[PDB]
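Asker: Structure provided below as structure tokens; questions to follow.
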Amino acid sequence: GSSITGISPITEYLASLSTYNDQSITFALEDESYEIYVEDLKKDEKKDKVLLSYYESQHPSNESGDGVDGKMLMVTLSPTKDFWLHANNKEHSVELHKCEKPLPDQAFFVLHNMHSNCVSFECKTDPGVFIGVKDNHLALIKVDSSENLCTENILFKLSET
């Protein structure tokens, strides 16, 4: 009856999101405001790191799914404590929100490989949508798996410091 809840975390580590344009995503947290903007890098300066975690989805056999030996690995990004990255379809943008322990489908983002070390975050509840820097902040970039392969804005980089 359910295949979303009841899972377990694979691995957790710190990693800052960096655009393919050699830029890092700055998460400014005010008294109660949430401002996000991408800043350009120059030297090896330890910027804001986001707590990323991996999650594996288990599909039922002999019923529905028909896997091909390669379950999609989801990922959760948390630059703060209880506030996680949630994809708001309202304005097609990602905002930090504090929800209960049972994280919704809008929390787990299916990670996908793009380049040698580049990665992209895909929406599990809304396939076809990938996280990415829109104008100058994080937003939901609607990109296809072929009709739009040339998209540097949807290219993320992880730094293991």
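Start at 1 and count along the chain as shown; that gives each residue its number.
Cβ atoms are placed via backbone N, Cα and C, with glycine included.
Reproduced below are the annotations present in Swiss-Prot:
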MUTAGEN   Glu35 to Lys (Swiss-Prot position 144)  Decreases affinity for IL1RL1
MUTAGEN   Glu39 to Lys (Swiss-Prot position 148)  7-fold decrease in affinity for IL1RL1
MUTAGEN   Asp40 to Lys (Swiss-Prot position 149)  Almost abolishes binding to IL1RL1
MUTAGEN   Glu56 to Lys (Swiss-Prot position 165)  8-fold decrease in affinity for IL1RL1
MUTAGEN   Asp135 to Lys (Swiss-Prot position 244)  Decreases affinity for IL1RL1
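Explain the structural surroundings of these features, please.
Answerer: Mapped onto three states, the DSSP output places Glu35 (mutagenesis position) in strand. The Cβ of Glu35 (mutagenesis position) lies under 8 Å from the Cβ of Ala28, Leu29, each on the same chain and at least six residues away in sequence.
Same-chain residues at least 6 positions away in sequence with a Cβ under 8 Å from that of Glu39 (mutagenesis position) are, in sequence order, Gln23, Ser24, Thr26, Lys47.
Cβ neighbour count for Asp40 (mutagenesis position): 9 (other Cβ atoms within 10 Å of its Cβ, all protein chains included). Under the DSSP three-state reduction, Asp40 (mutagenesis position) is assigned to strand.
Over all protein chains present, the Cβ of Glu56 (mutagenesis position) has 12 other Cβ atoms lying within 10 Å. In the three-state DSSP scheme, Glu56 (mutagenesis position) falls into the strand class.
Annotation note: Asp135 (mutagenesis position) sits in a coil segment as assigned by DSSP. Sequence-distant contacts (6 or more apart, same chain, Cβ under 8 Å) of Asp135 (mutagenesis position) do not exist in this structure.
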